[PDB]
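Enquirer: One structure is given below, represented as structure tokens, and several questions about it will come after.
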Amino acid sequence: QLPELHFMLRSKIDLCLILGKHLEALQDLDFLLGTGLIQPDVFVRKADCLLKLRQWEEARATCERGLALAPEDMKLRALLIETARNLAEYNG
Amino acid sequence: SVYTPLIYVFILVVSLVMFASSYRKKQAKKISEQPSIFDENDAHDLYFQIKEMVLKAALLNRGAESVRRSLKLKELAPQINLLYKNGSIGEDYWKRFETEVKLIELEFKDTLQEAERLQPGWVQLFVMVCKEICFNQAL
Amino acid sequence: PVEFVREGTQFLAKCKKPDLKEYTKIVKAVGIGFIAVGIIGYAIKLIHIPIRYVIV
Amino acid sequence: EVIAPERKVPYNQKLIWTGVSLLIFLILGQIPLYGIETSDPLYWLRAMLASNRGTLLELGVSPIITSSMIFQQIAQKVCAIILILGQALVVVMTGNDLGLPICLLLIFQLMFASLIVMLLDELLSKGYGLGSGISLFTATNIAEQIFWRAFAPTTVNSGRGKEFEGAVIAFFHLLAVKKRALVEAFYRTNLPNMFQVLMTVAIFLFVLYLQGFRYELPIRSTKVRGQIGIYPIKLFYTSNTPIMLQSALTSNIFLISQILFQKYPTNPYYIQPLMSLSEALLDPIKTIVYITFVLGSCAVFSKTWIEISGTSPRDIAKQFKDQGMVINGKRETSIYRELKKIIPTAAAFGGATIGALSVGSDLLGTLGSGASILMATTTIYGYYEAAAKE
Amino acid sequence: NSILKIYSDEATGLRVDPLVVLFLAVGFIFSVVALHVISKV
Amino acid sequence: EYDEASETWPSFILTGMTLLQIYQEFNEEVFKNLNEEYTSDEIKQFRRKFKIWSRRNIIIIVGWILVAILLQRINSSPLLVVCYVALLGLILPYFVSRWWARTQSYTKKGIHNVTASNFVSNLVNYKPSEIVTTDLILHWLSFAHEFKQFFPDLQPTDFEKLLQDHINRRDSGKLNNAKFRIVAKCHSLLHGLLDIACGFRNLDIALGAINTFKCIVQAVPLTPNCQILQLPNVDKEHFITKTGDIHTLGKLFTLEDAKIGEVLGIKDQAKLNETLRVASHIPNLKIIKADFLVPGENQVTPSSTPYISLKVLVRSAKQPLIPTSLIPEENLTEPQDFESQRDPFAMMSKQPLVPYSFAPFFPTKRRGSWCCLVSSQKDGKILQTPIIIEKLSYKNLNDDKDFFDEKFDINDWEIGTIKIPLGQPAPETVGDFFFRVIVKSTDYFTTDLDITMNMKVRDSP
């Protein structure tokens, strides 16, 4: 029954994204990662909703973790260079 | 004076076994006061109120909770074992853990013996029911 | 009878001798261990010599 | 039966358990046995077995000689305890048949002190100590004896004055007055001389300087792809534990001469270790063949002892092949060819070294012996070599 | 707490703890030293 | 034979080292004069409240030797039993049975054992759905036992106020020495929580226990504007009502000093001079190579003992030197010599020591260290014990250069090396592996370093 439960969680994350809350969704994405499901696009969703809350360091680490799991075309590296430009702005 | 060296020998042997007994008793009790994981537990104590005077649910709950502790403990044993060999855990805490892991299996067999007093053959599956009830605390 | 000593002097060419500093790291520790066991063994017999005659 | 500790002891407690095991062994040494001329089993053994004479350690450390050589588990304890009962009966009925109950009590208290010494061996051996058991007490008695000779308050009556024993004379003669008192300190021979202790410090420094010599064979392992380390081959190889044993057999022949002397005076000796340089030139032949006897015997007993005991190239070649070690420098299967060249010359020359120190010490005149000082400082340096690891 | 104490009362043996040995040794030493004083009655 | 007499001529004189005692690359401290300037006297006197006896023993020994020489110059009861049984029977079996008692209460780091069991019970019921902040670990510290033996009558729910007041820079007034001993014994306890949490393969409690010591020794709360609040002259209301999104040290440094006096509200040139000085000497890092070296040979192999090597470069308030412009073959490549190939890590022992840190709001004196963790990105768990690195070179951060924000000699730029060993060996199946290594400060907020390393193993014939 667990794939139906985690799919319900993912659809709930989808609707919470359409509503526009950004911190709300992170509490369930970290829940989904601590549950035991590892996927490529979930890291991108977590890093995006963490970047919209403007926390740089954990977003960069989440992009790096998504690099460390699997390679993805043009999703990881654009987010990584965007967060790198953001951190270059942040440090000066 | 033939009694006197055997008097000496008798005194020394009886004082040796007396000191071994006193040392073994104090060393056992000072282990059996030390704290442990899952304190404040009361299911074994709540069973006595129903066993005083419909009770099969309490039997089910005690057996299910004990085997839930068994699953968690046979998960948790290498971690506290490595924390014993590594250097940071008390000597006495790890021994108290070593007593707890035997105590839960004694409770596991005693609850089955207490289960067969009304002779149900539920026992052969009843442990696994605990698994899905943890699902209710899961999600 | 001398070629064996020639093997000896061949052996004594490859050996990491203790240095000026290294040997004084050895002799400090061995000296304090030996002086401690010797002082213990001396004081014990000096304590026990009066007990002994008194014990009779 | 002492419970072994489940995790390894840190160093700070590992030192204190030794430092109180010694302090209980010595007090077990000097307590007078209850229920008691010049005769003995004989004088030579005491240095081999590390015991006082006439106390409740007169049985010696030889209890733990048993359960080591017996096994060479509770049945080990009971076989050592009945062998102790036999040896105690031998010592009490051969040594100093007056009465029964004193004898019955003597057997009992020798049995109990034997049990205590066998217990402290197991305590230090299981892991609370930092070394073996037999080695530590036989270092301690040698250290206590050479400090008892070097400083003591014991006086000498019946002579010309009240003479002291040791380096107490150097300060005591400051009181009596003129400049011959230094010469009177340095050369007189009825008491141990201060010239002898100024030589004792010298031989004690020289053996430490020799103890560090080694040969580093460079290893590049290949089973687990790393760990490029050394293999040390010491010059003082086989830890000179047969050599004392060698002297033991030397000492053991002496038991048969005394037996013959007390059994039959009629019949149908230079091999004793000579004591002085003055009578060394009395006979030029006998001292020369004596030092060749000691040198050749130490060399050949070490040359055997590599073969019969543990460490030999026929076994160490196998110990390199199974443990995965491979010597540097394109030595693929020439480990035997490399190692047979270097190891037995190390062993034989080390045996000759120990023998040369053995005869030069006692010719030179030293408080103790060559074998005593060497057996002490080898095991103290062993303690330092194990602890270096820290 | 009681169950843990029982665990050590139903499964025991006769081994010794490494602090007991010094107690035994000072007891035996003082037994003999004490014994000599009986001859000083 | 029968001979006994005490008080010999020389027995006292022979036993009776003062003369021997009489016969018996650095990193500079910018802050050592400065650190006592910004402290109050309640901290200074508390330090001040917290050798020559051998010279006294030599004096008494010389006087006793002279008295014995004067005693020689005049020429030129069963009570001993009852003390011996008192000296051997009662005394000796007592202290050891105390000693083996007391050193059975501790553990390898120096924590009492009920605190260790307290942390493992505190940790075993932690759910992931709780968020770890600084207040949670400030609670779990407050449940401890070592604070109870320092002050008996206080309660654990009462200790947390005494320890919250140090973070938010309040003053209890009455209990100040108590709070001082609490924040002194914060350190050995917090590394105890770190060492328990690294056994459970738990990451967030480890990062929290590093962040809490980051917060204690500077006394600032968990704020996203924290980087400027460690600076030793600030007006909090002026920085929060200016509401300038500076939010770090580099963005504070990239603008002019008149604007610094504006945005910090500082008006004195000496105070602003000291503030810009300490804002200069705050060490950030940047990696230049992150390698998996093996001592034997060039390529990692399906059962190998690798150790990891970082080539770090300390800098602050300077523009980034390009990763090409430094010479790759000179300093970044290690020697291959056998006497430095048996044990590589002693190369790290050649380096200097870290200077004294600057913390006025902390009681004792602190040499700044650098904690470092490793972790597996396959699952996300910790992998070994944390390691504390305390030998690096701050010569790069010196006050001599001060010209980046054109001589530019490449010799002076110190490149520091960090080596971390792996207690685990390599994996078995050949293929790409990913690791994640963190290395964090312990005394300032500066810049952490959480990089990843692609352990590419191959097969070498």
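Residue numbering for chain F follows Swiss-Prot, covering 6-21, 29-36, 53-78, 87-112, 220-548, 559-614 in order.
Recorded method is electron microscopy, 4.1 Å.
Every residue, even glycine, has its Cβ placed from backbone N, Cα and C.
Annotations for this protein, taken from Swiss-Prot, read as follows:
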DOMAIN    F:228-532  domain 'SEC63'
MUTAGEN   F:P426 to L  Temperature-sensitive
MUTAGEN   F:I431 to N  Temperature-sensitive
MUTAGEN   F:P503 to A  Temperature-sensitive
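What's the neighbourhood like for each of these?
Expert: Within 10 Å of the C-beta atom of F:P426 (mutagenesis position) sit 20 other C-beta atoms, taking all shown protein chains into account. Look at F:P426 (mutagenesis position): DSSP puts it in coil.
In the three-state DSSP classification, F:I431 (mutagenesis position) falls within a strand. For F:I431 (mutagenesis position), applying a Cβ distance below 8 Å and a minimum sequence separation of six or more within one chain yields F:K454, F:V455, F:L456, F:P466, F:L469, F:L475, F:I568.
The 10 Å shell around the Cβ of F:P503 (mutagenesis position) contains 15 further Cβ atoms across the protein chains shown.
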Enquirer: Cα-Cα distance in Å from F:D548 to F:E559, with 10 residues unmodelled between them?
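Expert: Taking the Cα atoms on either side of the gap gives 12 Å.
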Enquirer: So 8 residues are not built between F:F78 and F:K87. What's the Cα distance between them in Å?
Expert: 16
Enquirer: Measure from the CA atom of F:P503 (mutagenesis position) to the CA atom of F:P426 (mutagenesis position) and give the result in Å, rounded to a whole number.
Expert: 18
Enquirer: Rounded to a whole number, what is the Cα-Cα distance in Å spanning the 107-residue gap between F:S112 and F:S220?
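Expert: In this entry the gap's Cα endpoints measure 32 Å apart.
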